[PDB]
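Participant: There's a structure below that I have some questions on.
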Amino acid sequence: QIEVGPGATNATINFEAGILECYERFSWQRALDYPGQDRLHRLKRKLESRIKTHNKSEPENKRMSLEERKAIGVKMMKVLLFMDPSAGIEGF
Amino acid sequence: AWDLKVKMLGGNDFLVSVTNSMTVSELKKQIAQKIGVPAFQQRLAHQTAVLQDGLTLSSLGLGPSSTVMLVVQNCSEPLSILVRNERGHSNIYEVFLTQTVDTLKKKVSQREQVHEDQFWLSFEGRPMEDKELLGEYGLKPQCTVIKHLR
């Protein structure tokens, strides 16, 4: 059970957003089964709720949509998957 | 004439009938006939090289031994485009790339109060046919479609 600071809330919202977009893309290849597709549905809704909430204890200049957070997740995953801070820049 | 192995993410594969003179576009259409993934969503690769739509399959080194990789690039999100009538007045419409040219023609028929039979649309010269999908013509967010009258 790894200790984390605060804002790991924001980081985890960002991470999971990127996770959602991977499901979105995987489903397009028609390889996500029907139960997995419900998990995608559930996950999208649980996230927007968590996003709206977090979008309140956040300064109005730092309110990011589901879509902008997806872009942040994706660059995170690009780092994790290659174990590389180079990826997520613009060209890997 | 011979068959070509198309592999998809996940692992599944299937077979399309091709010729050494068939283009990537013609092949993409074949895939769209065979399993209903719009050509415009198809990104094809072979030996890690992405296949551009103009070249001939034999000129790209494909043969009955080959296996080609398919990735589907869809999108949930809609987009906004302009439709510039003949008088130079654009109007803003919200479209999905999976929608038909026909459904867009209806949004324009509603908004500009013109029978659908009385006009047709074009994108960068390429005319647009009712039954085909809007993605087939490469529409991008905030791009401009021209409306032609009769």
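Following Swiss-Prot, chain A shows residues 9-100, kept in their order.
In case you wondered, yes, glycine gets a Cβ from its N, Cα and C as well.
Below are the features I grabbed from Swiss-Prot:
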MUTAGEN   A:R47 to A  Complete loss of dsRNA-binding and 40% loss of inhibition of IFN-beta promoter; when associated with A-50
MUTAGEN   A:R50 to A  Complete loss of dsRNA-binding and 40% loss of inhibition of IFN-beta promoter; when associated with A-47
MUTAGEN   A:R53 to A  Partial loss of dsRNA-binding and 15% loss of inhibition of IFN-beta promoter; when associated with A-52 and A-54
MUTAGEN   A:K83 to A  No effect on dsRNA-binding and 45% loss of inhibition of IFN-beta promoter; when associated with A-86
MUTAGEN   A:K86 to A  No effect on dsRNA-binding and 45% loss of inhibition of IFN-beta promoter; when associated with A-83
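Map these features onto the structure and tell me what's around them.
Facilitator: Using a 10 Å radius centred on the Cβ of A:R47 (mutagenesis position) and all shown protein chains, the other Cβ atoms total 12.
Taken residue by residue with DSSP, A:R50 (mutagenesis position) is part of a helix. Long-range Cβ contacts of A:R50 (mutagenesis position) within its own chain (separation 6+, distance under 8 Å) are none.
Proximity of A:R53 (mutagenesis position) to non-local residues of its own chain (separation of 6 or more, Cβ distance below 8 Å) is seen for none.
According to DSSP, A:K83 (mutagenesis position) sits within a helical segment. Here the Cβ of A:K83 (mutagenesis position) has 15 other Cβ atoms within 10 Å, regardless of which shown protein chain they belong to.
Remark: A:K86 (mutagenesis position) has A:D92, A:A95, A:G96, A:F100 as non-local neighbours, by Cβ distance under 8 Å and separation of at least 6 in sequence.
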